[PDB]
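*Asks:* This structure is in structure tokens; I'll ask about it shortly.
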Amino acid sequence: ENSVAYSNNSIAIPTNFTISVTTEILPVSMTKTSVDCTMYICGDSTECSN
Amino acid sequence: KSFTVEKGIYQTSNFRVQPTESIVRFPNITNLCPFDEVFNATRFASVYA
Ligand SMILES: *[C@@H]1O[C@H](CO)[C@@H](O[C@@H]2O[C@H](CO)[C@@H](O)[C@H](O)[C@H]2NC(C)=O)[C@H](O)[C@H]1NC(C)=O
Ligand SMILES: *[C@@H]1O[C@H](CO)[C@@H](O)[C@H](O)[C@H]1NC(C)=O
Ligand SMILES: *[C@@H]1O[C@H](CO)[C@@H](O)[C@H](O)[C@H]1NC(C)=O
């Protein structure tokens, strides 16, 4: 808790400065993939293939 | 499923070699036994027997 003062005719002014650095990270893409239905759904049975 | 192909790259299929021979491997004994004789038993026992 840090309450700021208030008055009719009072202001505040800085007299010095400094420089800082900051980092940010963003995803851009995912890993592609591919599938062939026949191999996965049916191993070798010819009747299954028909 | 058409006659005309536009330029680009396509994936048709995956090549698969097909089988040629059939192989069976079993243990090695060639003797008969009383299977039929157990079936053809003169007297048949009970469940408790
Ligand atoms: C403003 O602040 C900077 C620091 O952020 C002050 O510079 C430092 O001053 C002290 C006091 O002599 C030195 O020990 C430090 O080495 C100074 N910093 C650097 C990076 O050298 C600066 O003095 C302040 N402004 C005024 C007018 O005093
Ligand atoms: C500020 O001004 C108002 C009128 O504008 C007055 O009532 C008040 O007493 C003054 N002082 C403070 C501290 O608010
Ligand atoms: C079956 O074949 C194996 C390997 O040749 C041999 O070790 C074994 O004696 C054979 N059994 C019979 C009953 O011939």
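The residues of chain B that appear here are 304-352 by Swiss-Prot count, in order.
Per deposition record, electron microscopy, 4.1 Å.
Including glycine, each Cβ sits where the backbone N, Cα and C put it.
Among the mutagenesis entries in Swiss-Prot is B:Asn331 to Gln, noted as: Reduced viral infectivity. The note that Swiss-Prot attaches to the published mutagenesis B:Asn343 to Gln is: Reduced viral infectivity. Quoted from Swiss-Prot, the note on natural variant B:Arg346 to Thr is: In strain: Omicron/BQ.1.1, Omicron/XBB.1.5, Omicron/EG.5.1. Listed in Swiss-Prot is the natural variant B:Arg346 to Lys, annotated as follows: In strain: Mu/B.1.621.
Neighbours and distances for these, please.
*Replies:* Counting every protein chain shown, the number of other Cβ atoms lying within 10 Å of the Cβ of B:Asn331 (mutagenesis position) is 4.
Around the Cβ of B:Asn343 (mutagenesis position), 8 further Cβ atoms fall within 10 Å across all displayed protein chains.
Cβ neighbour count for B:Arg346 (variant position): 4 (other Cβ atoms within 10 Å of its Cβ, all protein chains included). In the three-state DSSP assignment, the secondary structure recorded for B:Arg346 (variant position) is coil.
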*Asks:* Quick one: pull the CA-CA distance for B:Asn343 (mutagenesis position) versus B:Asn331 (mutagenesis position), whole Å only.
*Replies:* 27
